[PDB]
Amino acid sequence: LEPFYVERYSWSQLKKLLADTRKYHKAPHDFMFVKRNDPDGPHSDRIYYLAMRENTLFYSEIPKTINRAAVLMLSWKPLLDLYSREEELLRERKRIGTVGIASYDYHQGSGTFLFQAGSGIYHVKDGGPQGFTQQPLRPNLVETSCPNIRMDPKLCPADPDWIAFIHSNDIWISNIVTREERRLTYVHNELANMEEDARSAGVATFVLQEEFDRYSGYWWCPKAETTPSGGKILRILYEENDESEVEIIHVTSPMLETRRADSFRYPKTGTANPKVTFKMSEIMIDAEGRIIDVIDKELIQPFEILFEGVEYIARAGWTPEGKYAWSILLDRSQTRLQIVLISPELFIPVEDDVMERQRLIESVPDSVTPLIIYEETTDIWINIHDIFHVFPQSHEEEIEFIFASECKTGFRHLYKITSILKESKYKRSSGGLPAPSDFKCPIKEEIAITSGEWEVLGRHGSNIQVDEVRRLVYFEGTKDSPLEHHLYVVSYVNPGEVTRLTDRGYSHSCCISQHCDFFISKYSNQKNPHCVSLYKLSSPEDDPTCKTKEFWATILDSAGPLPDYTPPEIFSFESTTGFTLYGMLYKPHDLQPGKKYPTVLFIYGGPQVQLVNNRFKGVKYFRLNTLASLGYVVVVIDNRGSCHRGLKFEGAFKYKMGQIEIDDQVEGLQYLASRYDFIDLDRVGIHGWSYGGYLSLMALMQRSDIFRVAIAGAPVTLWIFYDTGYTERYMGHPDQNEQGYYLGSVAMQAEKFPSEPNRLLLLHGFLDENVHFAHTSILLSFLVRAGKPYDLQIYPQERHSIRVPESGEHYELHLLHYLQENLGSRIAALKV
Amino acid sequence: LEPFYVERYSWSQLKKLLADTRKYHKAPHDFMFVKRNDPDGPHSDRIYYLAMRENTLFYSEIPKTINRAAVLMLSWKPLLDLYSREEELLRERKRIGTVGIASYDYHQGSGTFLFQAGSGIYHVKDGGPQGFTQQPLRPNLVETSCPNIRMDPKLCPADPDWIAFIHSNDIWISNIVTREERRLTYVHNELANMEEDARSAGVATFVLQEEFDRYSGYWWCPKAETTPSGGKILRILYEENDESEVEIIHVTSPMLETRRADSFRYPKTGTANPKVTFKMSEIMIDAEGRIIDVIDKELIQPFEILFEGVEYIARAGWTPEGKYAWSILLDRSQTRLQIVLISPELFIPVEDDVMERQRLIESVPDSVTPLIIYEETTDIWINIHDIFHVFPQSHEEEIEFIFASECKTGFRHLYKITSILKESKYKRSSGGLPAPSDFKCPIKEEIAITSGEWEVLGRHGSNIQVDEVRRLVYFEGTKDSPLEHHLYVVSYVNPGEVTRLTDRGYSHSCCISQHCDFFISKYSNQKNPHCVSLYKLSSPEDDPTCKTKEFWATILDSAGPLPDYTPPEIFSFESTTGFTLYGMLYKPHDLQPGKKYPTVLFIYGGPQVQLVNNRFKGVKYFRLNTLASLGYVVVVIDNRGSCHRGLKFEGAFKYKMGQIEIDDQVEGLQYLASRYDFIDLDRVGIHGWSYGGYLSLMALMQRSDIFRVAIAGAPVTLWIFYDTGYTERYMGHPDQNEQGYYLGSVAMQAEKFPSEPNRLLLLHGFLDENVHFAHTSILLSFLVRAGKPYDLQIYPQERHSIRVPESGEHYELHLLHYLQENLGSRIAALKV
Amino acid sequence: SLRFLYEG
Amino acid sequence: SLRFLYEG
C-alpha cells in the first residue's frame, strides 16, 4: 500500500472552498388539530403550526376526502400579519438556534392564541366559537407597565382573558381584556444586584433549565372554583427558589470593551443547589373580572419535611379537574424518583403575626397530606421525561395514570397505575416528623402496557397521545430498530400486540392529533432529506384495536438528495464488551486502488445522544462529507453511553466517564481498518465538541499510538468545575467517587499529554457560561508547567454554541487547515 | 548567496538545549555611608547595603588607608541574624522580582534601621551614638493589633521612637519603645468591599505607581514643634484619594479553580482619575512620650481652587527645616509642571459643626497661601524625575533649590533657582476665587549649571548629590556618550567645567556618599559583566572646586566574561530623519561564508527605554545570544522615541504611536543587510514584549513584505483600554487625537493583517492587570471576523510579567520552536 | 447537557 | 508603562 496525500490549499483558497460549498442552504413544528365542525364544509380539521427567513404561525386546511390518484400538497396560509439577556441565555438553555416565535399557547373553548414575538407578548383568536378566518390576523399586543422584558407567558386555562408571565423573576397576571395588571409575587427586587438578592418566584433555576430541560416554574390550575357572590378563584402553583447559598461564578461580559464580568449562579458539583420550595397564589375575582384580592400561600410545614429527601422539582402541573396539583421529584443522587399529589389544602396564607399563623395551621386537617402515588429506584439513574398522563377521577379514593419507567425492565416502557389515596398514618396535630413511609400510597394495579428489549421515547418532545375513548395509547419507540424512531399504538386495558404505524426504512418524529384521528411525521433517512407528511388513521368496524394508516397529504416535500453529498454507510460490529456497537463511515470520494487515506474520527459518544442512526446527515453534519471529498476517511462511533439502547448500556460509564469510551472508538476503527485496506491508521485524527472535546483530549492522553492529532472543542478538563444536575447523575458527589473524578479529569493528568507539538488543538467559546473557559485556561496552566505544547484558538463572541456566522466560518476554515497541515497533506507527514 | 537553515530539533530536544544553556546562572544596592569617628581605629567609614536565595542587609568597613599595590576585596558582613495581594501588586508596579528586603529607612541621629520583611516590620540600631556591632543583630519585630499586612513603613525623622505605616489604606503610627499604636485616618473600611468603599489615605493610586514611579502617599514632617507643657507636635502630610468616580475593571483571579475575577479601579484613557487632595495629621505627644491627641486637617479651600488645573501629585515632601511642605504638581495633559510650597497654616481642623468651621477659616489669614516657587510648560511632555534639592534658609524672604528640566533647551539639565515668597494678591476674606497667576512667585535668578546636547539622569535612583561646603553637585549624565552613563561633578555657584569621575569604556550607576568623600559605581560594557567598586573622592589642596578619584576597594568582583557567550556589535547609522540611530548586531556563530541566515529582529523602541547602549546584554538578554548560537541573525534598534537621546527625539511619536517606529527598524535593518550580506531579508522575524509586542504587531500589519513572522508579547492592541497617565502623556485625550488613536490601535485595523497563517503569534499573561488580556482577546475577536488566522499562547499564572519559572521555560521553548518551524529551518521555507 | 450548538 | 518584566 501507498499513502494518499490531500491537496495543500492555502488559507484564502480553503475559505473560497468552504464559502462555495456553503453557498446553497428548518421544518414546521408545534402542530395542533382543531375541528372545523362544518356539516356542509369541505374541510374536517384545521391545523396550526410554526414555520420559517423568520418563524411564524401558519395554518393549513384539512379536507374530508382526497383524490387518491394525486398527491395533495397542503398549502400554507399564514395566521399572522406583519435581544435581551433573559432571552439570549434561555435560547442557549433551550438550544434554539433560529429567531422568531419559539412556541405558543392556545385555549380550546375561546380560540385565544398567546405567544411572545420579540420583546412583545401577543394574542390572536381563531378556531373557537368566533370562527375561522380566511386572511392573516393582526397580532394584539398585550400592554404593560412593566419596565423590563416579560418571560414565559401562559394562558390561564380556566379564564382565557387572564394570562401570567415572569417579570424580573416575579409572577404577574395581565388581563387581555380589562387590561388589569398585578404583581403576584414580591420576591426579587429588580434594582438590587444579584450578589445580595438571589430569591426568585415562578422561574426555573439554571440547573433545571440546563440539565433537566425544564424551562418554567409556575403552573396555572386548569379549573376555577366559584365564589358565593358570583366571582371565581383562580390559582397559580409556583416554585420559589432561594439561590442565596449557591456559588457565584464570573463569566466574561460579551461587550469585551467593558472588560467586566457578569456574576451568575452556578451550582458547582458537590456544592449546594438552591433552596427550592412550593407555593401557590389564590387570585380571587368578582363577576366583573376585577381582582378582589390576591392571597399568597405557603406549605403548612417546610419542604424539607413534607418532601423528605427531595433535592429537585423535575416536573409539575395539575390533575385534569384541578383537584390536586402533582409533582415529579428526584432525590439528589437522582436514583429515587417520586410522583406526589399536593392538595391546595396543604397551603395556608403567609402570616407575619405569630398567633394567627398558629390558628391557621390548626384549621388545616391532619388528613390533608402529600400523597406519594409512585416511587421508583435504581442503581444507575432516573432519566426524566415529559410522559405522564392522569385519567379523570372515576373513584374519589383513587387515581389512574400512565407513566414511563426505565427502572423495571432495564429499558423504558409504559405502565398503567391505579394508586389508592389512603388517609396517612402520620397526624401533624401530635407534632412530629413523618416516618420514611408515612406518605406512601398503596399501588392497586400496575399493568405494564409495553415491554421488551427496546425503549419508549419521552425526551425532546416525544410523548404519548392517549385515546381515552378507544382506550389506546400512541408513542414513538425503538422497537423496530435502534437506528429508527417509529410510531406505535396499543391498548392500555388489554396490553398485547403493538402496531407500528410509521413506514420502515425511515426515522419519524410524529405529532398525533388531539382527537387521535390523524398524525404528522417528519421523516428522513441517510439518503433522503426530511419530508413532512400527514397521515389519517382508521379503526375497522369489527376491531377498534387495529388502527390502520393512509397517507393523506404532504405538508413539506423534501429538497431531494443534495447534489455533491455522498452519504455515509451505517456499519456495526460485535464488541468485545458484548454489544452490537453501531458506527457511520464516510469513504473518501473517488477512491483509489492501492492507496491508504488519512482518517478523521468525529465523536461525541456521551449521555443523552445518538449520532449513529438512520437520518439525513447533510444538514448539520454536512462537513463530514466535505472532509471526505477532500480525501479523509471519516468515522463516527457510538461508544457505550449513547442513548436509545437501554439503561444498562448507557450506565456502563457511571462513576467512570472518559475511561471506557476510546476503547470502543479504537475497537471500531480497528474492525474497520482490517476490512478497509484504504484506512491509514498511522494518520488518525479525532475531534468533537463538549463531551466530544472531552474524549478527543482523552484519546490523545491515553492513545498517542492510535491518534496523531486531537481537536478539543469546549471540553471538560475538570469535573470539580461542572454542575450538580449532570455530574452527580453520572459520577456522584466527588467524595463518593474520589478516583473516578481524578481519572475522568484530563487537566489533573497534564503530564500524560504528548511532548510532540502539532497534535493538541484547543477550541473554546470565551463567554462559555456552561463549560466555563477556565476548563481550557487551567488545562493550559498545568500543560504549561508540565512542559507540554498546545495550539489554541478562542472564539470571543461565543458560548456553549457558535452563533455569529463569521465565528463558525473561522472554526471550519481553521479545523480544515489544521487537519490538512498536520494530518492529511504530504507536508504534514514530512514534519514528523 | 545560498540560504543557511537551522538544525531542526524536537520539542523535548529544544527543552533540553535551553535547560542546559540555562545550567550556569544579582548585584548590591541602597548604599549608605556612616562615619566611625574613631581617631584610633583603622576605619573611616562603615557602609551598609542590600544584597543577595533571599536579599538582606549587609555591611562592610572602609579602611582609612589601602595597600595601593594590592586590590582590596571588601568583606561582606551580615547585619541581620536570620505574599499578600497588596505585596503581589506593589512588586508588579515596582518591577522587583527578587525576594528579600526591598528597601529600608535609617535615622542618622539614633542608628535606627526600619525595614518591612515579609508580613512584619523590623528595626535594629547600629552606627549611632550606641556604637558599631561586630556581629549579626537580631531583628526586633514591631508588635501589632492590626489583623492585615502593614505596607510602607517609614521612620519619623524627628523621633526614631515613632514610625508610621499604612494598613487597609489608612495611616497608623506605632511607637517602637512605648508600644503605642494608633489609627490616624478612618477613610477606608476593611470590611467594606471595592464598589462601595473607595477612599484611602497615605497611598499611591495605581496610575501614580505604574506611571510616575511614586509608591508612597504620606510624608513625615522632619522636625517636631514644641508645646508649652514640655511635650511636642509631630506632623504627617498625606494624599487622600477618592476612587468612587474611577471606572471599575475585572481582572481574572490567580486562583483559576475559583473561576472568578478580582475587581479594581482602572482610570481608562479619557475617564476620571481619582479626585485628590492634601491633608495633615498633627499628633500632639506629651513630655512622657504618650499621644495626647491627634487632629486631622483639611485644606482651608478645596484642592481644585488652591491648586488650579492640577490633576496629578507627582512628588511631595517637606523642606529640610519643616516650615513648608513641598509638592510637584502636573496638570492633566502633563505639559505643565509646578513646584508648590504648602504651609501647615493652610490646613485647618476637619470640623462637622458649621459655626465652628466658619470661625476656623476666618482665623487663618488671607496672607497664608500656596506659593508656586516654579512653573514650566512644554509642547512635548513633562518627564517627572526624582531630582529636587532645597538649600537651607539663608534669608527668610526666599528659597534656593536645584531642579532639573527639559523645557529650557530640549535636554534635561540642572538649574539652581532662587525664588521669592511674596504675599499673594488673593484675599479669601474678599470671597471670590483666585486669578490665574495669584500664587506664582517671582524668580530672583535662574542659573543654569549644566547645558549641552546630552542629559542629566533623574529616574530609577539616579539623582544628584550636593556638597554644600564646596558648593558642588555630583550628577549622572550622557555628556561623553548616550551609550554610557557617567558620574560628573560641577560647581553650582559659578558653574562651568564638568569633571567626569568615572572611567570611559563602561556605563555606570553610582551612589555618592552623603559626605561626598567617596562613591560607588556598578559598571559594565558590552563585553565584561557588571562589577561594583568604591572610589575615594579627593580635592587638590589649592582648589576644592576641583575633584579627583582613586580606586579604594572592590565590592563585587565580576564573574569574568561568560563562557560560550558572544556579545553583539554596537552599530549606528545616520538616518533619513537626521538622527544617528543606534543598534546591536548579533552575527550568527561560526559564520559559514557564501551563505545567508534567518534574522530575528528584537524590539521595544517605545518611550522611557534605551535598549542599545554600552552595557552587558548577557544576563537579561541571554537568549539573544542563544538565537545566534543556532544560526539566527539577531538585530536590535533604538528607533525614535527611545530615551537618553534628548527630548525632541523622544517627542517624535507624540500623537503618532505605531506610525514612526517600524520605518526606523526597517531602515536600520536594510542598512545592515547592505554591509552584512549574511542577512537574508526573505526570512526576517520580529519579536518584543509590551510596547515590543505592540510594534511586532505593527511590523506585521504595516510591512507584510519585510517581516515573515511577528511574535507579539502582551501587545497594546487598543489604546482606549490603557491608563490615563501614560496614554494621555504620549497620545493625548482620545477626543483630540481621533485619527492618531485609530492608526495606533491595531485592534481596529484587523482587516490589514496577513491572510496567511504561521506568521502571527500572540503571547499574553492571563492575569495581566496593566495590558489587560482583553487587548489580545478583542484583536482575536476582530481577526476572526475579518477572516484572518492567528496562533495563541496564554500563561494563566502570569500578570504583566513572567514569574513562575515553568511558565518562562515554556515561553522560550515555544518561541525557539516557533521560529524554527515557521522561519529559520528548511521545513519552514518549504511550507510557503 | 454537555452539548454544543453549531449548525453549518 | 508598557514595560514587561522577565529575567532568564
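Using Swiss-Prot numbers, chain A covers 48-72, 78-104, 109-138, 148-897, in order.
Quick reminder: no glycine exception, Cβ is built from N, Cα and C everywhere.
Noted in Swiss-Prot for the protein shown:
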type     : residues            : note
MUTAGEN  : A:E275 to K         : 13-fold reduction in affinity for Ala-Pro-AFC; no effect on subcellular location
MUTAGEN  : A:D451 to F         : Reduced dimerization and reduced enzyme activity
MUTAGEN  : A:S755 to A         : Abolishes activity; no effect on subcellular location
ACT_SITE : A:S755              : active site, charge relay system
MUTAGEN  : A:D788 to A, S or V : Strongly reduced enzyme activity
MUTAGEN  : A:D788 to E         : Loss of enzyme activity. Loss of dimerization
MUTAGEN  : A:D833 to A         : Abolishes activity; no effect on subcellular location
ACT_SITE : A:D833              : active site, charge relay system
MUTAGEN  : A:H865 to A         : Abolishes activity; no effect on subcellular location
ACT_SITE : A:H865              : active site, charge relay system
Rounded Cα separation (Å) that holds between A:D833 (mutagenesis position) and A:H865 (mutagenesis position): 5
Distance between A:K78 and A:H72, Cα atoms (Å), gap of 5 unmodelled residues: 10
Rounded inter-Cα distance in Å - A:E275 (mutagenesis position), A:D788 (mutagenesis position): 10
Neighbour count (Cβ, 10 Å) for A:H865 (mutagenesis position): 24
Collapsed DSSP category at A:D788 (mutagenesis position): strand
Mapped DSSP class for A:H865 (mutagenesis position), helix or strand or coil: coil
A:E275 (mutagenesis position) - helix vs strand vs coil (DSSP): helix
A:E275, A:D451, A:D833 as mutagenesis positions, winner by CB count within 10 A: A:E275
Residues that sit under 8 angstroms from A:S755 (mutagenesis position) by C-beta distance, when 6+ apart in the chain: A:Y669, A:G671, A:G778, A:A779, A:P780, A:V781, A:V836, A:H865
Other CB atoms within 10 A, centred on A:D788 (mutagenesis position): 21
Chain break of 9 residues - Cα distance A:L138 to A:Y148 (Å, rounded to integer): 19
Of all listed mutagenesis positions, namely A:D451, A:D788, A:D833, those lying near chain C with CB under 8 A: none
Cα-Cα distance linking A:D451 (mutagenesis position) and A:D788 (mutagenesis position), given in Å to the nearest integer: 22
Straight-line CA separation, A:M104 and A:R109, 4 intervening residues not modelled, Å: 6
